4 protein chains.
Amino acid sequence: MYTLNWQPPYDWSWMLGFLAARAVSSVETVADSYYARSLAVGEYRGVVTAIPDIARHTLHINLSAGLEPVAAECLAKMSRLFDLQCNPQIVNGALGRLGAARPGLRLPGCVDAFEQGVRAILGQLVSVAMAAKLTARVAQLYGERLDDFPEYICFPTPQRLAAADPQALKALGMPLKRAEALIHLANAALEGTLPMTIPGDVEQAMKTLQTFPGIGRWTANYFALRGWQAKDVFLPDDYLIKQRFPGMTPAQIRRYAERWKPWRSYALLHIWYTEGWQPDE
Amino acid sequence: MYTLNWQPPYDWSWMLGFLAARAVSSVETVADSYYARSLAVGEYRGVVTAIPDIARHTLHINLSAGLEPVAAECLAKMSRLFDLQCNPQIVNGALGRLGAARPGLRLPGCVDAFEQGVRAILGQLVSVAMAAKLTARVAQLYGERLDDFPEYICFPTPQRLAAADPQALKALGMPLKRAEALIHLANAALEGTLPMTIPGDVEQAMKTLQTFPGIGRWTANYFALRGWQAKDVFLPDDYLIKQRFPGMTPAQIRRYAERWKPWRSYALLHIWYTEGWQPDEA
Amino acid sequence: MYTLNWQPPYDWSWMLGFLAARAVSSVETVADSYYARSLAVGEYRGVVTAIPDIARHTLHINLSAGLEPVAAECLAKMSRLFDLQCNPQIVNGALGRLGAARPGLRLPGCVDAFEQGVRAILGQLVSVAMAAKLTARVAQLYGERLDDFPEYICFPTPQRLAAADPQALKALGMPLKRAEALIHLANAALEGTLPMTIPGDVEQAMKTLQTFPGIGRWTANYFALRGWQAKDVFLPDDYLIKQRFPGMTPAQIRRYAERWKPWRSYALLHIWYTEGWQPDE
Amino acid sequence: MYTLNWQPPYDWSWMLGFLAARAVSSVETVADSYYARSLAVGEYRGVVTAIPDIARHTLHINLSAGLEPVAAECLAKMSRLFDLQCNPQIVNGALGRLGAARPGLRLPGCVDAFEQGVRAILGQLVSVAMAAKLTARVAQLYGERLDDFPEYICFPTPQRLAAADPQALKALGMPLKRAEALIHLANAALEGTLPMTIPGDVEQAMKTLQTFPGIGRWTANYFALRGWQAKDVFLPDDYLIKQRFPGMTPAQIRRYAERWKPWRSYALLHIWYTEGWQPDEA
DNA sequence: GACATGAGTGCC
DNA sequence: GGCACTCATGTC
DNA sequence: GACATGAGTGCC
DNA sequence: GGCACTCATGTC
């Protein structure tokens, strides 16, 4: 029973719902009143269970004893996932109209940059429900099961996914060039060459990211947004985004989205999860 | 306020005593009952006071209003510095007669890898104290002061240090080379080339760190041990260490410490803080 | 005097007109009857005088006494400069109509690969007159003067351009990026990185040259043509060539030329000095 | 046919003698009175023949019909191979007593850097004789046999040795590292990485050369000597030279040889060919 | 201590 | 000889 | 969506 | 011209 604070408002329905859609089976359990998922901090494994208390602007978090040792980090990863630092008063006060409808919006982070990297790559070209399935199986194959909670399994580590048989992965339902992008990224992780935290110069780190085999501008962006919780990104090479800016080209979009600096990550979320939106005259 | 649990025993006097020796004026403050320093997380800043309660083997952390928005990432920082994850019954067991002198011995980590990167560099050649004096100058010079707390000053940030003139840093009391290194490290932080988190493959990653100008095996090993809290890395290159195996080569020494696997970071710490430990008269 | 012959025809009035245009004040003198310049081959320096004997198909090459110990290399420099190895029967008899008005057409080489390297970079963008004027400047600042020939000066060497001050080269009237290009090339020449002789895989080579900052595809081509006298390279990136093929783009052209392989470098010339030439629409 | 000049003295006996001993079969021929080998220059092949005229102080160069369009470059090649540019008064008058006995000594260049690389490589660890037979086999397989003079085959081109199976080369009588070395060399060759002419900064170039697999410091040196005809390199690594400097190590030798700058390459040849030469008492 | 560097030491 | 690998110097 | 191509564009 | 970025485009 640990507890963290958040500034109101906080749209849990939206947040959870979003995690739900993308929830990988066996690993994540998203329910209308709580989120709980397996988790590893090195060799310490167990299970996290966040339970927002909309009442007392607090997010209670329970930890399995196999993680009590690394309570701090765990507690810290959760805070990155649910964007607890956000001050909506500032963000919506900067976006106005755009964020005025759903002021409780928050940037859906992650509980580990490497997991996200994989999540990102596997999210390419396919749909959400589809990807959360392709991942589930990938987790199924290289994921450490919790001797303390068989039901849950840990996300494939970089070393586990580094010693990955390409055809083995490809045989799970992805081009080989995809599984090659992973085995690679997995290595970066191992040799600490993959920024596990948001860097000072994000533009750089991203360009630098766009070199990794299999990682392009859309993946690098979506990765900086979700993996580094970078607050000022935007995905103008995104299927959905293109539809919200009819005709407009990625450049036209990037150009446009500048009116929302320095909170383009949020402007983005407000546009994605807001059907029918369209640019101004 | 916020509190974190730990596994006894815990040599707080030793831990505080160690931190205080390397403390940097205007940035830290260590007493016998608590530790306190400035701290930055993103743009959020302020003060973290850490008070241990030996009776409840619990650490009470207090953040100034400036940090609450990133409280969690703060506690993580602290627990990493203090090594609260350590379970003495395991380490002390595996090492045995080695650390039984003081089992509460913990591995002093850091609250930030970059700062520790800067510290391990200026920590080159000079004495612990002198290194603490230099880091102080660079901090006073390139650090930012806290509004909420005038007295305190934040550690120099990566960007501020990248955009710094080698001469100025040189003038502080360090060779130009040393200064080029500080400035180099600063960018790997901005570019994200310098790991702020313990990488899966330490060995490799450390090797990679040595490609960096100013970072030899020693700075790599050490940084690995402090900045990442790596628990199975020995320092045969270290000064006092060569003096602990009087008349011995880094490979025999490094070959020696292989019995203390996989907690050579801990076996190392026990050697240092053992007034007169001479290799087992075998 | 020394003699080296050639296979007729040989348009000397054209060849000489060519070098004349790109002549470099103080390094070369060119009249309708002869070519002459300063020439260095290590610590051996002097003036090379070449006089064509159209009458009996032979080129006379006189050499200043300082170059006498390295006559052979001096003649090879001249032979490569004037493409005397050429056989107009083979080339012209493989270009057909394209090469019929001027069969005495030869491929203008160089006397020093590095020099041509420095020339190519400087020929970038500016016109021929300016390029020549510009190169003359660089020579004046960094070239060695001759004791027997005060009027002449040797083209600057790599040890001198590699140690040049970017800002000084900048001052001479060139983009800092450009001066940094000469200095980088100079360093390559010092390390043995710059191919001084037509390399096995011309294609590959040019690809490795483009990695040199300052060197693009046009520069890596004109350097190959003039610098290695490589006989099979086209230049759709070239201005005059661009328009010799109006409408056609650097792929259409590049494919059209395929028809001329492996003498595409000559093809390039004839089309260049044939004001009125049209492809087959 | 063509004639090139040279400054006296010129020890032809020594020179032809040196070339002969390393003469590769089917590629070159060496007789008391002349030197003749196959020569390719792009799509032009023929046979070059050199006959030194001691009276006129000239080297007569003959070329088979195939090479007449690239005649001058063939002369330029021969000139490098026979060190014709050398002014023995400069060297000897500076090299001191070292080469007073045989003032007509010259630097045996080569007629193609690549061939020379191949030869420096093939010649590692084995006797001059073995190297010759070794190379000969290599040439007889991947080389272009001339049609006008069947007993002559042009030394293998880059693109040819580049495509060679690392196993055939092994078959001819050599390890495998050695064979990949040639294929690596052949590759550097194709892309323009192997310097075919003496580089502006020799020391640098050698440093770089040693990065090539198969090429160490010896090979790197022996190549700068024969392959680029650099006049100021020494071989503190050669077996023979080590014997000429008893009990000294590459470092002492090299430092001792510094007394022969800028003509260290010549000093080397003199020493190499001096039964029982020995440094000065110390 | 970082780093250039010399030196010895086996193996392929 | 190339190459891996490890002591031991000698500036800064 | 990544990634070669090309083909154009525009800022040095 | 060198280049970094851009707007399709066909493939996987």
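Going by what the header records, the deposited coordinates were determined by X-ray crystallography, 2.9 Å.
For all residues, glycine too, the Cβ spot is worked out from N, Cα and C.
What Swiss-Prot notes for the published mutagenesis of D:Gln124 to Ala is this: Methylmethane sulfonate-resistant. Annotation of the published mutagenesis D:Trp218 to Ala in Swiss-Prot: No catalytic activity, methylmethane sulfonate-sensitive; the original residue is retained in the structure shown. Quoted from Swiss-Prot, the note attached to the mutagenesis of D:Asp237 to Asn states: More than 30% catalytic activity, methylmethane sulfonate-resistant. According to Swiss-Prot, the mutagenesis experiment D:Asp238 to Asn carries this note: No catalytic activity, methylmethane sulfonate-sensitive. Per Swiss-Prot, the feature active site, proton acceptor maps to D:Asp238.
Shown here: features listed in Swiss-Prot, placed on the structure.
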| residue | record | Cβ contacts under 8 Å, 6 or more apart |
| --- | --- | --- |
| D:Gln124 | mutagenesis position | D:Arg178, D:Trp218, D:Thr219 |
| D:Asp237 | mutagenesis position | D:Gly216, D:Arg217, D:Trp218, D:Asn221, D:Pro250 |
| D:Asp238 | mutagenesis position | D:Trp218, D:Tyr222, D:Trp272 |
**Asked** Within 10 Å of the Cβ of D:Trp218 (mutagenesis position), how many other Cβ atoms can be counted across all chains shown?
**Response** 20
**Fill in**
Per DSSP (three-state), D:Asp238 (mutagenesis position) is coil
